[PDB]
Amino acid sequence: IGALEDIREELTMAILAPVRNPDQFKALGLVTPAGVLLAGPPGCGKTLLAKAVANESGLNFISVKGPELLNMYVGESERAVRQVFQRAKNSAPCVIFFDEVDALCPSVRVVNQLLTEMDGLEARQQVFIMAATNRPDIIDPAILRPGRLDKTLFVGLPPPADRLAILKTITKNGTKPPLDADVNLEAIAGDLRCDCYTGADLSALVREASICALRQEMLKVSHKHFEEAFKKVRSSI
C-alpha cells in the first residue's frame, strides 16, 4: 500500500469519523478541511484512487476538469463552481474532484469563488474536495492554507495494493468490463511486469484486454486477454 491508504484515511476523517463520532471529533479540536491535494506526474492514478476510495466507502463522485471550466470566461465558470458544490450537497456523501486544479488556480475571482465555496463547507454537509496537480509549487498557496486543501498527498508509482484498488475501479469490480472466474485481479496486481506500472499502464492493461475481448467477438474478459494485453501495453506512461 502507498497513496491509496493515505487517500482512504483522509476521506474517513472528513466524511465518516466526524458524522459517526461528533462529540469525540469536536472534543479533540478537529475541523474538517475542504479537501486534499493530490500531487505527482500525470498517469499515476490520482483520479482512479480518488474514485476507488469513494466507491469502497459508498460515496458519490463528481468530477470537474480544470481547463473545461473555462467555458465562459469569468461568466458561467463561477456559476458552474457554485453548481458543483450545490450538486455535491444534494448527493452527500459526495467527493468533488478538481482534475488539473493548477492553471485554474495559477480568472482572479474564480479563485475567490473557489475559496468562498470551500470556506462555505461544513462537516455536516458530507462533501470532500480532491484536487490534482503535477506542480503544487505553481498553484495558489491560498487554496492550500489550513481549512482548504491543507493536506498534500504525493502520488507516485502504485504499490501492489493500490493496483488491485485501481483495477477494482476500472473494471467496476469485474462488471464493466465483466471478468470471467479465471481472472484474479489480485494476481494481475501482484504480477512481475506490474511492479514498474503507473496508473495509466493499469488503465491501458484493462483497455487492451477489453479490446482483445471485443476484437475476437468481431461478452467477458479472460486471463488469455490479460496475457495478450501485457504484450500490448504501449501506454504513454
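Going by Swiss-Prot, the residues shown for chain A are 583-688, 698-809, 821-839, listed in order.
A Cβ is built for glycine as well, from the same backbone N, Cα and C atoms used for every other residue.
Here Swiss-Prot describes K628 to M as a published mutagenesis experiment; the accompanying note says: Loss of ATP-binding. No effect on interaction with TERT, MTREX and RPL5 and on telomerase activity. Significant reduction in the level of the 60S ribosomal subunit. Reduced to three states, the DSSP call for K628 (mutagenesis position) is helix. A C-beta separation below 8 Å, combined with a sequence spacing of at least six in one chain, links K628 (mutagenesis position) to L620, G622, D681, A723, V746, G790.
Under the three-state DSSP scheme, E682 (mutagenesis position) falls in the coil class. The note that Swiss-Prot attaches to the published mutagenesis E682 to Q is: Decreases 60S ribosomes synthesis. Strongly decreases 60S ribosomal subunit synthesis, enhances interaction with WDR74 and increases association of WDR74 and MTREX as well as induces partial migration of WDR74 to the nucleoplasm; when associated with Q-365.
As deposited, the model skips 11 residues from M809 to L821; the distance between those two Cα positions rounds to 11 Å.
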